[PDB]
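*Asks:* Below is a structure I'd like to ask you about.
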Amino acid sequence: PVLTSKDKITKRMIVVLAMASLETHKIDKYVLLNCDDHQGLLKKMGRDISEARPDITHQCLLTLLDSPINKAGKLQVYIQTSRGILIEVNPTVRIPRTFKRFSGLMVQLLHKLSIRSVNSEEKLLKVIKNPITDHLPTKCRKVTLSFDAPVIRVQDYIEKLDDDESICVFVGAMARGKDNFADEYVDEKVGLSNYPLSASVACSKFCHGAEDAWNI
Amino acid sequence: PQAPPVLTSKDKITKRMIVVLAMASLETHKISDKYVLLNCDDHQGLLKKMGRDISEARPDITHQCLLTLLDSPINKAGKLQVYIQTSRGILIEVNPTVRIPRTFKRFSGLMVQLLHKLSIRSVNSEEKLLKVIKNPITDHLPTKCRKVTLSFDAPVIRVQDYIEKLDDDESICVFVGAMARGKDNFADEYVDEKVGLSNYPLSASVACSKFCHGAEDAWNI
Amino acid sequence: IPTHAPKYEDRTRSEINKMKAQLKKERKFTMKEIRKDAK
Amino acid sequence: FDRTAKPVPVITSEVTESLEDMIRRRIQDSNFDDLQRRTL
Amino acid sequence: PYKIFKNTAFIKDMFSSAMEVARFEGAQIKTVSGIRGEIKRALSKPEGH
RNA sequence: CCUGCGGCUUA
């Protein structure tokens, strides 16, 4: 089976992306936010040109699609954006692994918000608004990826976690921004190493740590 | 303090390792002025007329592996270089001094400039990072190296134990090919072992990040 | 690591270079044209 | 103006083809020029 | 003329450029005194010489 | 940096 946000009894790992660029504008078809296709669109509407980092969400999706934990159907991907929408995907979701082909998927997600699959069997992408604490189990812990907390081992922190205690981690996919995007929603803060670490790199490292501490 | 030194073929007897990528779609396909790359979903006439396949040709595998590899904690501890064997046989050696953008447009522009140049330059005008050794990687690599293919079909073991068992003078090397349909035989003849890390099939970025997480907890990197 | 920026993408000298290119090509074609015609 | 000598004559597919067919003859009929070997 | 070898001269003041000479490599110049000749090649750094 | 065969232009 696949662990979803409805089953709030068994611990399901939730990975929430924070501050991912998903902006739509009008040409006259609806066009997603691009950093190398539209330049004057960002410079004339009133926004900046550094707020176009839309490939981070697709990179985190592809990095958490073929994971050993996603193969077990334990990782559920929630995504929150500055637009004010949340996306929820099970680990069994299948999308094209090319960003140009994922451009059509992004347009479908930004124009329908409920993407019934090509097999027409299950809507893989589900649109949910605020909040996100109702998607995890009632006994759950929230961890924020921030360098303020001391660096701790993933196996050591996962070994003290209970079996019914769900884990809801927050990965900051923004190229620039603060780690207090969900500080009121996060419970504690965790680290990976004292040296540099990216966002999708942190997600894949957490997947590897969960594989090492949970046989995945 | 200071950052660790340059981790390349020059750093040979010291603590270093090699991350090897191969069987990617990396060439120079000039659209008829400048030099462009082989994209599947973008160009329909050009990709079908080239003779490649949409499922087979993958030019963003190298970009994804670079995005998931250049930001590794071990890479900031000075322990890994990058070796790339292209589809045209081009062998590229990259030091960890810089980090390529994860934007496939910008990364593809830098790759096209490298393909039309074989020459990259630094802002400080003192360290051209993009070195090209005598091809392949093992023709100018460190004098003590360990070669192994991290396959999803080989013996799956924990990455901490095997890396901790390795000596500090050797250079553990991993070969990754992110074919949508393929096999773990791209650098089989170069690898001196066949080991596994994951129980599910993963791309080069995911396997590389798993190897980086294992190496980070191996010698506290 | 010390980050390096991506080096990615005066009117006088290339004028000279392709000026001598132009004289090469026109001198070739006028040499063969007039030698042809004269014989 | 005028010319003073005849420099480099440009060859083409046609001049080479003319010499080509003439040598195609000139071994097709197997006429052949050689040094001749004197006895005594 | 301005520079003289044996059986070879260097010529000024007839032309002004390089491709001028390059249009004419193979022309005939006759001395006013009366010996025949031609022009052969262009000097580049001098502008018409 | 000069220079021998190949693009495009110049008055």
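Numbering, chain A: per Swiss-Prot, residues 29-55, 63-251 in sequence.
Determination method: electron microscopy, 3.5 Å.
The backbone N, Cα and C atoms fix where each Cβ goes, and this holds for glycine too.
Per Swiss-Prot, the features are:
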| type | residues | note |
| --- | --- | --- |
| BINDING | A:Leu180, A:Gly207, A:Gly212, A:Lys213, A:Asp214, A:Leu227, A:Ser228, A:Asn229, A:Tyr230, A:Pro231, A:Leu232 | S-adenosyl-L-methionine binding site |
| MUTAGEN | A:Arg88 to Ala | Loss of substrate rRNA binding |
| MUTAGEN | A:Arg88 to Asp | Loss of substrate rRNA binding. No effect on growth |
| MUTAGEN | A:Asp90 to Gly | Loses its exclusive nucleolar localization and mislocalizes to the cytoplasm |
| MUTAGEN | A:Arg129 to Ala | Loss of substrate rRNA binding |
| MUTAGEN | A:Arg132 to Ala | Loss of substrate rRNA binding |
| MUTAGEN | A:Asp214 to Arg | Almost complete loss of SAM binding. No effect on growth and ribosome biogenesis |
| MUTAGEN | A:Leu232 to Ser | Almost complete loss of SAM binding. No effect on growth and ribosome biogenesis |
| MUTAGEN | A:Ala237 to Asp | Almost complete loss of SAM binding. No effect on growth and ribosome biogenesis |
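Neighbours and distances for these, please.
*Replies:* Counting every protein chain shown, the Cβ of A:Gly212 (S-adenosyl-L-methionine binding site) has 14 other Cβ atoms within 10 Å. DSSP assigns A:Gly212 (S-adenosyl-L-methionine binding site) to coil in the three-state reduction, placing it in neither a helix nor a strand.
Its Cβ placed at the centre, A:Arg88 (mutagenesis position) has 21 other Cβ atoms within 10 Å.
Just so you know, the Cβ of A:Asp90 (mutagenesis position) picks up 27 other Cβ atoms within 10 Å once every protein chain is counted.
A:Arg129 (mutagenesis position) counts 10 other C-beta atoms within 10 Å of its own C-beta, drawing on all protein chains shown.
In the three-state DSSP assignment, the secondary structure recorded for A:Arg132 (mutagenesis position) is coil.
Over all protein chains present, the Cβ of A:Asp214 (mutagenesis position) has 18 other Cβ atoms lying within 10 Å.
According to DSSP, A:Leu232 (mutagenesis position) is assigned to coil rather than to any helix or strand.
Secondary structure at A:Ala237 (mutagenesis position), as computed by DSSP, is helix.
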*Asks:* Return the recorded positions from the list A:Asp90, A:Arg129, A:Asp214, A:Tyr230, A:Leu232 for which some CB of chain B is under 8 Å from the residue's own CB; sequence order; 'none' if the set is empty.
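*Replies:* Cβ contacts with chain B under 8 Å: A:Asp90, A:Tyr230, A:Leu232.
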*Asks:* Find the shortest Cα-Cα separation between A:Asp90 (mutagenesis position) and the binding-site residues A:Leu180, A:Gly212, A:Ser228, A:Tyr230, and name the residue that gives it.
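*Replies:* Closest candidate to A:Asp90 (mutagenesis position), judged by Cα separation, is A:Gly212.
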*Asks:* A:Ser228 (S-adenosyl-L-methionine binding site) to A:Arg129 (mutagenesis position): how many Å between their Cα atoms?
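*Replies:* Here the two Cα atoms lie 31 Å apart.
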*Asks:* For A:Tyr230 (S-adenosyl-L-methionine binding site) and A:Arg129 (mutagenesis position), what Cα-Cα distance in Å is obtained after rounding to a whole number?
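*Replies:* That comes out at 33 Å between the alpha carbons.
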*Asks:* What is the maximum Cα to Cα distance, in Å and rounded to a whole number, among the residues A:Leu180, A:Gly207, A:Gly212, A:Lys213, A:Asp214, A:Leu227, A:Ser228, A:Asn229, A:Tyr230, A:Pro231, A:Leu232 annotated as binding S-adenosyl-L-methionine?
*Replies:* 19
*Asks:* Looking only at DSSP and grouping its letters into three states, which state does A:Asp90 (mutagenesis position) belong to?
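*Replies:* Note: A:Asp90 (mutagenesis position) is helical by DSSP.
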*Asks:* Expressed to the nearest Å, what is the distance separating A:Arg129 (mutagenesis position) and A:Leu232 (mutagenesis position) at their Cα atoms?
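*Replies:* Given the Cα positions, A:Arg129 (mutagenesis position) is 27 Å from A:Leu232 (mutagenesis position).
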